[PDB]
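What follows is a short report on a single structure.
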Amino acid sequence: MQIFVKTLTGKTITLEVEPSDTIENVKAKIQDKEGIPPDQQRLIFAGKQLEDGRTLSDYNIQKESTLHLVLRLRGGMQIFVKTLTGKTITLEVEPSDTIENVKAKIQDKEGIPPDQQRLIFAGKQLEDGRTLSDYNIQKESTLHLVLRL
């Protein structure tokens, strides 16, 4: 089971894969093969950005499927969002971003509706319309993420 990951310049990276291999795994094989760090890699198939926690079968990737690899330099503001199971999810954000916005980023990466997310910082349940600066959330600050009861 071969798949083809193609870069902007039409460079092909060919990968031997299995249905139950995750996207994180595919990104690791790319790092191994090309020297590109997984955190700079974005993978696209059927016009969908592919999520680390999902498998190739999840996305209906079969033999000789073609994926597109898109690369990012990255800017200067990350925060950590931490579940009480200990999964740390890192996010690229700006001071003027609202909690609503962060919650939409969490939706993408985890599949959790915003109305079900509770974000906690400095011991407070964070409000959707207030900003990171409002709460003095800074570079490499950690927010707790917990579910609606």
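Counting starts with 1 at the first residue shown.
Every residue gets a Cβ built from N, Cα and C, even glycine.
The following features are taken from Swiss-Prot:
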MUTAGEN   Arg74 to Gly  No effect on ADP-ribosylation
MUTAGEN   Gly76 to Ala  Loss of ADP-ribosylation
MUTAGEN   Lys124 to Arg (Swiss-Prot position 48)  No effect on HLTF-mediated polyubiquitination of PCNA
MUTAGEN   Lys139 to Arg (Swiss-Prot position 63)  Abolishes HLTF-mediated polyubiquitination of PCNA
MUTAGEN   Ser141 to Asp (Swiss-Prot position 65)  Phosphomimetic mutant that binds and activates PRKN
MUTAGEN   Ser141 to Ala (Swiss-Prot position 65)  Prevents phosphorylation in case of mitophagy. Impaired translocation of PRKN to mitochondria
MUTAGEN   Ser141 to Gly (Swiss-Prot position 65)  Phosphomimetic mutant that can recruit PRKN to mitochondria
MUTAGEN   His144 to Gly (Swiss-Prot position 68)  Loss of DTX3L-mediated polyubiquitination of histone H3 and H4
MUTAGEN   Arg148 to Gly (Swiss-Prot position 72)  No effect on ADP-ribosylation
Open item on the list: Quiz question: given the mutagenesis positions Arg74, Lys124, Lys139, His144, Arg148, which has the greatest number of C-beta atoms lying within 10 angstroms of its own C-beta?
Closed with: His144
- [ ] Given the mutagenesis positions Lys124, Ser141, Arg148, state which is nearest to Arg74 (mutagenesis position) when distance is taken between Cα atoms.
- [x] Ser141
Task: Per-residue Cβ crowding (10 Å cut-off), top of mutagenesis positions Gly76, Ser141 - done: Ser141
Open item on the list: On a C-alpha basis, identify the one among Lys124, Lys139, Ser141, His144, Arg148 that is nearest to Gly76 (mutagenesis position); the candidates are the mutagenesis positions.
Closed with: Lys139
- [ ] List the Cα distance (Å, whole number) between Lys124 (mutagenesis position) and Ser141 (mutagenesis position).
- [x] 14
